[PDB]
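*Asks:* Quick one: the structure is below, questions incoming.
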Amino acid sequence: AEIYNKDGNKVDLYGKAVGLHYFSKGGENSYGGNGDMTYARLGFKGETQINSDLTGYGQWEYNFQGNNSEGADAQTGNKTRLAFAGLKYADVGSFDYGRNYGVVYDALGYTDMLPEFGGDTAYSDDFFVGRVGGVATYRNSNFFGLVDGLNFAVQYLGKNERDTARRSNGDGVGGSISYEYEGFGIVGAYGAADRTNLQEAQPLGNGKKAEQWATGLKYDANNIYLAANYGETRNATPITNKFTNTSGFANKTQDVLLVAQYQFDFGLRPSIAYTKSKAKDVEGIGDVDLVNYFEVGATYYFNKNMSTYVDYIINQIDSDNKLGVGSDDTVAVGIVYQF
Amino acid sequence: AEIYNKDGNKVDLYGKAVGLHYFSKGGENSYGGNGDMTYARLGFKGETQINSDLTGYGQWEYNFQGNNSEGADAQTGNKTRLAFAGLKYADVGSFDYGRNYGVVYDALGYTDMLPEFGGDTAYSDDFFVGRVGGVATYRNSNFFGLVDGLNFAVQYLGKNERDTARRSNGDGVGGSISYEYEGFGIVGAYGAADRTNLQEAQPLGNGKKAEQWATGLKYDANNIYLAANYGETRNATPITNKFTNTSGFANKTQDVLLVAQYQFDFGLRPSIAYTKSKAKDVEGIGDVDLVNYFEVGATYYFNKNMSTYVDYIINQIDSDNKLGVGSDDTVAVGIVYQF
Amino acid sequence: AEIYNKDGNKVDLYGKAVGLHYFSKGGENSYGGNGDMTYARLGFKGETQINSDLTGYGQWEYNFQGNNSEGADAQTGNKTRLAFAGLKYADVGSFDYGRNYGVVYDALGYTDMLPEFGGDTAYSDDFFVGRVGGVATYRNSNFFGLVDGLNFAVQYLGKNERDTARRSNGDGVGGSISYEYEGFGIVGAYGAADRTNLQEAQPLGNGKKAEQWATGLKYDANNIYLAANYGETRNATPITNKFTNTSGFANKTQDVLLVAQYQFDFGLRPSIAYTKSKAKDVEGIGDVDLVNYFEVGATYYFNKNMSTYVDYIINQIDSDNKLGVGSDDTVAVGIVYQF
Ligand SMILES: [Cl-]
Ligand SMILES: [Cl-]
Ligand SMILES: [Cl-]
Ligand SMILES: [K+]
Ligand SMILES: [K+]
Ligand SMILES: [K+]
C-alpha cells in the first residue's frame, strides 16, 4: 500500500499473511510435503522523480516462515528475496544492481502463475533462472521508445563463491528479447556463466560453462491466460541423488511448461497446468525425470486484499525414479491477506 | 498506528522499543535472569471489508532481541510471534488459520497482565496454552448474535513434528466457553492432543494423550482488575531436571494464578500478584514446585505511547528444589515506547 | 519518511536499499574484500509529546544483508543496529536505555563521513567506540539551557558476558564534553570499563581495565567539511593475528583520522581522507599498524532519496605486516535509494 507520496517521492510498503497447509501421504515421499506451511512477507517498493525524464527506485522484500517454533529452529526458511536499487531514464532504459530476478525468468514468469506450486525450473540462486545476488540488470522498453512491444534486457552475473556448490556461481552474461502484440507475447532468453571450483568438485555435473535458454508463448487478454514454456539447461539445474546422497548438477535438461487459466467476473479463477522436466546424461543413471505432473486448482478472489485457493498436484513421477524423487500427490489449501 | 485507510481496507503497522534490564544475584540461579534484556517488536494488523457482512483480515508479529551482539549470537531470541489470516462473517463467526494463540490462553489471558513477568503457565509452542503453529481457530461472538456475553471457540491443532520434543505436538482438538456480565467474566477452556514419538522417548513424561484445562474469573470495571486462574495439565507442561540434564514433561500439574491491579487516573498502575505451579507424579522425585512467588510492581503511563515500569518478584522457590529451579529474586526495570 | 503524525505522536519509518560491489585483487588480502556487498536497512524513529516540556521517544534499526543466498547462509550479517527508548525533559536533559552508540563515538562521528569506508576505530560491540548493548546514556544540550554550544553526556555500560571475548564487556562509565562556535566544533570524550574473565584468558591483551579517549576538531559551514580525530585505547581495540590464529586485544593504540570533504550545489560531493591506527606493546611482535591508507572518493546526490558513490582506498599497509592485515587496495561502487 502507498503510505507516503510527497514531493515526487512515493513509498509502497507491502506484505502478506498466508495461512497454508499441505496434505500428503505419511509427506517426505510427496511433491510438496506435509503439514503447516504458514508464511509471511514484508518489504518496500519506493520510487522518486529526480526530474521529468529521470526516475530513481529501490525495492526490498523478505520472507518470514510462520511454520517454525520459537525455540532453536526459529530461523528456518527466513531470508531476503529482493534487494536492489536502480535508475530509469526516459526512453533510454533502466539499470539496477543488487539481488534480483535473472534474465531467463523473464521467459519463465509466463507459466509461473499457479495458486501455490508451479515454476519448478525457476530455481533460486541458480545462475539466471531465478532470484540471484550480484546482478547488474539493464532493461529496455519499446526499443528506446521507437518500436512498440519490442523489449530487450541484458544482465551481468557477478561471481558468488559461497559455502555450498548448490548456491555458487561464476561470472556470467545473460539476455532476453520479448515482443507483444495484442494479447499475444513471445520471449527469447539465454544466459551463460562460469562454474566455480566447488561446483566442479561435485560428482554430479561436468563442464566449465553453465548455459540456460527458454522460450515463451502466452495469450493474456479477455480474461484468458494460455501460456507455454520450453527450455534447456547445461550443467545448471541442481540435482540430488537420494539413494547415494550426492549433490551437483544435471548435464542436460529438457523442460516443458503448459498453463491454462480463466478469470471469472465474480472472483473465481480455475487453473489447469502440465509440467515436465527430464534430466539427461546423468552420471550413474542416464535419463531421469525430475518433475512430472498435472495441476488442478482454483483461486477465489474476495477483493484486492483477500483470497483463498486450493492446489492439487496429480504427480506423474513414479516410485521407480532412479534419483529417488517424491512420487506421492500433494494438496495445498491456503488463505491469504495482502496489502 | 493506522497508516492506510482507503476503500474498505485498513492497515495498522505497529511495534515497540523496550529498554529493559534485570537485577539479580550473581543471575543463573534467579527467576528471570540478570543483565540487559532490551527487545523490539514489529508487525502489521490489517482488515478489509469485502461486503456489509463479511470481513477479511491478516496479522503478523515479530520479536527482535536487542540484547545481542552484532557478531555470531546476533539471532538469539529472534522469531515470529503471530502469523495468520482469516475471515469473519457477520453473526456467524470468525475463522482463521496459521500461527496463533491456543484456546486455553483464552482463560490464561485473564491473569497475564503483569508489567514484565507473570503468565508462567502460558508456555509458547505447548499444545494449547500459548502461541502455537498450525492451528485452525473458529471463534463465535454472542452465540450467533443471540445471547449477549456468551462466547465460544474451537481449535484444531495440526501435527507439528519438530527437532525437539519441547516444541513438538500431534493432532488435537480444543475449545473454550466464556460468559461476561457487567465487569465480571467467567471462562471454561479445555484441549486434548496426541504426543509425538520424540516426546514419548523422553525419560520425563508418560502417556499417549496431552490434556490442558483452565478456568477464569475476573472483574474488569471501574478501574479495578481482580483476576483468578486455576488449571491442570497432563503430560503437557515442559520440565527440565537441571541436576541430571533431562528433558520431557510433567505427568500432572496444578496451577493457581491470582492478580490484583488498580488504575489511577493520573497514570500510575500498581500490581500485586501470586503464582503457584506444582508438578506431581514426576519420575524420580514425585512432587516439585515449578513456579512459586509473590509479585509487587507498578506501571506508569505517560500517555498512549510512552510507559515505564518496575517489576519485583518475591521468589518463594527454595534452593532445595529437587529439579534445580531458580530460587533467587528478580527485579525488572523497563522503559517502553510504542506506536 | 513521516508516515503518522496525529495527536502529538509522530512516527518515522525509514530504510535504504544499497546495491554495492567491491573490487579487489583475487579479495581476502584486501582492505574491504571482493564481490557483491548489497545490503538493506529498515527501522522506525518515533517521538511523542507527553506535555509542553516533556517528550518520549523510541528508535529501532535493522541491517539486512542482500549478498547472501536463500539456502543455509541466509542469515549471515543480519542483526539489530539500534534498539532504545528514552525521555527528554525541556532544558534538563535526555535519558535513554538499550542498544545505542557509545560516548566515544560522539567524538569519532566527526571523521566517520566517508562514502563507504572510514571510521575504522569505531568498532561495534567494543565498550564505548561504537554500537553497544545495555547502555544508559544521559545527554545534555546547551548546559541546562544556559551556555550555547556547550553539550555534555554520560554513559553507564552494563556487564555483557557473551559467547566471545570479542563482543564481551564489564561494568563501565563514560563521558563526553563538546563545544561548538560558528562552524567550528571541539569534543573531548573518555570511557573506562571492566574486562570479563573470558577477555582476560585470551593470549592477546593484558589488564583489568579498558580505557578509550578521543578528541575531535571539525569545521562544518559554507559547504566545507574539514575534520580531525586523535585517540588512544588501552586493552580495548580488537585484534587478530592471522599467522597464529589468536584473538584478543591491543595493549596500546594510537589513532589519527583526517577527513576533507566539499559539497557542490549541483549534487557532487568529493572526499579526501587519511587514516592511521598503530597498535603498540603487542605480545609477540611489539608495534604493528592495524589501519593505514589514503582515501579518494565521491558521492553524487540526485536528490534527498537517490545517490551514487565511488570509494577508492589507497592502502598503505604493506604485506610485511606481522599480524597479517590485508595489504591490497579496495574499490567500492554503490547505488542507494533511501526513504
Ligand atoms: Cl517464490
Ligand atoms: Cl510473550
Ligand atoms: Cl555501520
Ligand atoms: K515449490
Ligand atoms: K518470562
Ligand atoms: K568497513
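The residue numbers of chain A are those assigned by Swiss-Prot, with the residues present covering 23-48, 50-362 sequentially.
Placed from the backbone N, Cα and C atoms, the Cβ positions cover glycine too.
These came from Swiss-Prot, pasted as-is:
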type	residues	note
VARIANT	A:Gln88 to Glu	In strain: B/r; AA sequence
VARIANT	A:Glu139 to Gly	In strain: B/r; AA sequence
VARIANT	A:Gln284 to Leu	In strain: B/r; AA sequence
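What's the neighbourhood like for each of these?
*Replies:* Residue environment of A:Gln88 (variant position) contains 22 other Cβ atoms, counted within 10 Å of its Cβ in all protein chains. In the three-state DSSP scheme, A:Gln88 (variant position) falls into the strand class.
DSSP gives A:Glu139 (variant position) a coil state; it is part of no helix or strand. Around the Cβ of A:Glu139 (variant position), the number of neighbouring Cβ atoms within 10 Å comes to 23.
A:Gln284 (variant position) falls within a strand when secondary structure is assigned with DSSP. A:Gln284 (variant position) is surrounded by 21 other CB atoms, counting those within 10 A of its CB over all protein chains shown.
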*Asks:* Select from A:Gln88, A:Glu139, A:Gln284 the variant positions whose C-beta atom falls under 8 Å of at least one C-beta in chain B, and return them in sequence order or as 'none'.
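*Replies:* Going by the Cβ criterion (under 8 Å to chain B), the qualifying variant positions are A:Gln88.
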